[PDB]
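Below: the structure, in structure tokens.
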Amino acid sequence: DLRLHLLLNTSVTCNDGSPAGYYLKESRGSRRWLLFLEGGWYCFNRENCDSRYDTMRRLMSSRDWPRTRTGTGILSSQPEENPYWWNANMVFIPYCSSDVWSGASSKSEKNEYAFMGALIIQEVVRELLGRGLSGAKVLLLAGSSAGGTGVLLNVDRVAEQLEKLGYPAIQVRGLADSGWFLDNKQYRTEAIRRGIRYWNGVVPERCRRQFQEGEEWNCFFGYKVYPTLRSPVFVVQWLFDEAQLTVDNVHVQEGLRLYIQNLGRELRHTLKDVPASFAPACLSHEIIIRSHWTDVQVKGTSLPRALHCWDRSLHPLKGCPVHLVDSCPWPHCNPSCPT
Ligand SMILES: *[C@@H]1O[C@H](CO)[C@@H](O)[C@H](O)[C@H]1NC(C)=O
Ligand SMILES: COCC(=O)NCc1ccccc1
């Protein structure tokens, strides 16, 4: 069980002005810290944010949050469920900003909602230094779906924050799960372009300088922002991601068969020069905080093992690979896929 702490700085808020927060489970014999970013789509104007407030309010407010959460998957403390980092300090950061963790805008007389995702991450890091993070050797910023994209947008800013605060010894790294999307043609970019304006959204400096004003939406797409990042980032992405297919209007004849095969081929291509990655040929979405995340394998290697091999590489390894991308071209050609 991780225990809830609401942020002491009450100016850093969820969408409706209630305080943001984090769930923490300490491990005093450990200098590793795992900070996980929750996902859950987004909203990009007044009317669709109002709708989300009616029926997805826990993703916009802390007023109804429970006092504890069970750590599952990579956030579990039992070695049988989490062979990778079972002894680490565990942090779950709830997603209540609806902005893919990019916003820096307060609620005010001109703004009905606050979009403070990028500031929530910074404030969590600041307050955790007083609870033990000051002694860390590794800070792994992880996240799933919109939280996975959030890792790509924020990992270098976290590294810069700790440098300027006087902690150059803490190594900051990223783990982006199911947040690596393609801006491809549908089967039958605009919402993010509107979102960034609505949220006062922020993207990494080197990527923003390449694409410049009005084109910062490009930095939300993994294959475009990843080459600009300096921190080490491990990328987990199903080749046939269900959220990718949703936005592509895919719900089997030749036309659709070729569409699906070309989508897997394009995703595989964008990962060819990503040295730390895990990309199985499955139709699914998210994995790292699922209890059965130990089950899937690529070329005979599990995801917890690949992450362990990544740790060793950051001290090629014999029988310990870190780049694992399926080559077979159809969903569930890998027998280990989630049932
Ligand atoms: C609280 O957070 C806001 C927004 O990031 C910041 O401007 C302010 O300085 C913070 N206050 C303190 C006391 O850290
Ligand atoms: C589709 O997955 C749900 C989600 O939250 N996507 C965030 C995102 C939107 C646009 C570009 C990149 C990332």
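Following Swiss-Prot, chain A residues are numbered 88-275, 288-350, 356-419, 428-451, in order.
So this one's X-ray crystallography, 1.7 Å, going by the header.
Backbone N, Cα and C atoms are what each Cβ position is placed from, and that goes for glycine too.
In sequence order, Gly126, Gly127, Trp128, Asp264, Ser265, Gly266, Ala342, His389, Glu390 are the residues of the chain that are 6 or more apart from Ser232 (mutagenesis position) and have a CB within less than 8 Å of its CB. The note that Swiss-Prot attaches to the published mutagenesis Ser232 to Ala is: Abolishes enzyme activity. Unable to mediate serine depalmitoleoylation of WNT proteins.
Secondary structure at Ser232 (mutagenesis position), taken from DSSP and collapsed to helix, strand or coil, is coil. Marked as active site, charge relay system by Swiss-Prot on the basis of experimental evidence: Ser232 (among others).
Under DSSP, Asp340 (active site, charge relay system) is assigned to a strand (E or B) in the three-state scheme. The Cβ of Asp340 (active site, charge relay system) lies under 8 Å from the Cβ of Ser265, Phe268, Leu371, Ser388, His389, each on the same chain and at least six residues away in sequence. For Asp340 (among others), the entry in Swiss-Prot reads active site, charge relay system, with the evidence type experimental evidence.
Annotated active site, charge relay system per Swiss-Prot: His389 (among others), in sequence order, evidence recorded as experimental evidence. In the three-state DSSP scheme, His389 (active site, charge relay system) falls into the coil class.
The Cβ neighbour count for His389 (active site, charge relay system), using a 10 Å radius and every protein chain shown, is 19. Residues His419 and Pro428 bracket an unmodelled region of 8 residues, and their Cα atoms lie at a distance of 12 Å.
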